[PDB]
Amino acid sequence: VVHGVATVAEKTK
Amino acid sequence: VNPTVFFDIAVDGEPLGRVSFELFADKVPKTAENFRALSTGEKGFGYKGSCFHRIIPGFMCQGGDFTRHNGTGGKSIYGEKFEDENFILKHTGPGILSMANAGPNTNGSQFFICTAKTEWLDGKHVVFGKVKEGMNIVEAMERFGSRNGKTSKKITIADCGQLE
């Protein structure tokens, strides 16, 4: 079972 | 009492200073406990020696991948990614400590330290602590980041642990 890479997104402009 | 942990930060191996965090166990005990345990190394793995792989000035410093050391890894103390415990606490300004994730209920070990208010992350990332002492080290760290997030020097957690 393959899980996603932890991330955090910059604000949408 | 909310636990206190520390990171001793280094820059290409040169010590920069100690950052201290309060962990909000009173609101997010499961999330606090993960980070506390990973900071002490008591389970035989954790943050010591890992780096801040993504730093965007004016946004945040991201770390916590102690498994792949390339920004794609990390793991919780719970044997599986864990649930978003709650979103009671908000991203209110610099120094907030919050979990990085791959969408709902995918908490592992990666985290970020905010260097600004990041309110668009409210309800998506679990806030679980806050810089207590050494925000000026985080501000110094932040200078080795870039707009694209790659660091110009290796920012490492040279030591970490729980404080009395």
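By the numbers in Swiss-Prot, the shown part of chain B spans 2-165.
The backbone N, Cα and C atoms fix where each Cβ goes, and this holds for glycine too.
Now, the feature entries from Swiss-Prot:
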DOMAIN    B:7-163  domain 'PPIase cyclophilin-type'
MUTAGEN   B:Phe60 to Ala  Loss of ability to stimulate MAPK/ERK phosphorylation
MUTAGEN   B:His70 to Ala  No effect on peptidyl-prolyl cis-trans isomerase activity. Reduced interaction with BSG/CD147 and ability to induce leukocyte chemotaxis
MUTAGEN   B:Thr107 to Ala  No effect on peptidyl-prolyl cis-trans isomerase activity. Reduced interaction with BSG/CD147 and ability to induce leukocyte chemotaxis
MUTAGEN   B:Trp121 to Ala  200-fold decrease of sensitivity to CsA. Reduced ability to stimulate MAPK/ERK phosphorylation
MUTAGEN   B:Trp121 to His  No effect on peptidyl-prolyl cis-trans isomerase activity
MUTAGEN   B:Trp121 to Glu  Loss of peptidyl-prolyl cis-trans isomerase activity
MUTAGEN   B:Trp121 to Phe  75-fold decrease of sensitivity to CsA
MUTAGEN   B:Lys125 to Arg  Loss of acetylation and interaction with TARDBP
MUTAGEN   B:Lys125 to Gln  Acetylation-mimetic mutant; no effect on its interaction with TARDBP
MUTAGEN   B:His126 to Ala  Loss of peptidyl-prolyl cis-trans isomerase activity and interaction with HCV NS5A. Loss of ability to stimulate MAPK/ERK phosphorylation
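Structural mapping of features recorded in Swiss-Prot.
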residue: B:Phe60; record: mutagenesis position; DSSP (3 states): coil
residue: B:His70; record: mutagenesis position; DSSP (3 states): coil
residue: B:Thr107; record: mutagenesis position; DSSP (3 states): coil
residue: B:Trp121; record: mutagenesis position; DSSP (3 states): helix
residue: B:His126; record: mutagenesis position; DSSP (3 states): coil
Note = For B:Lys125 (mutagenesis position), the spatially nearest of the mutagenesis positions B:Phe60, B:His70, B:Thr107, using Cα atoms, is B:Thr107
Request  = Please name which of the mutagenesis positions listed here, B:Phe60, B:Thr107, B:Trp121, B:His126, is nearest in space to B:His70 (mutagenesis position), Cα against Cα.
outcome  = B:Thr107
Query = How many Å separate the Cα atoms of B:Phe60 (mutagenesis position) and B:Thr107 (mutagenesis position)?
reply = 22
Ask   = Given the mutagenesis positions B:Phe60, B:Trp121, which one's Cβ is surrounded by the fewest other Cβ atoms within 10 Å?
value = B:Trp121
Ask   = Distance between B:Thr107 (mutagenesis position) and B:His126 (mutagenesis position) at the Cα atoms, whole Å?
value = 10
Remark   = Other C-beta atoms within 10 angstroms of the C-beta of B:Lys125 (mutagenesis position) total 16
Query = Looking only at Cβ atoms, how many others are within 10 Å of the one on B:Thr107 (mutagenesis position)?
reply = 20
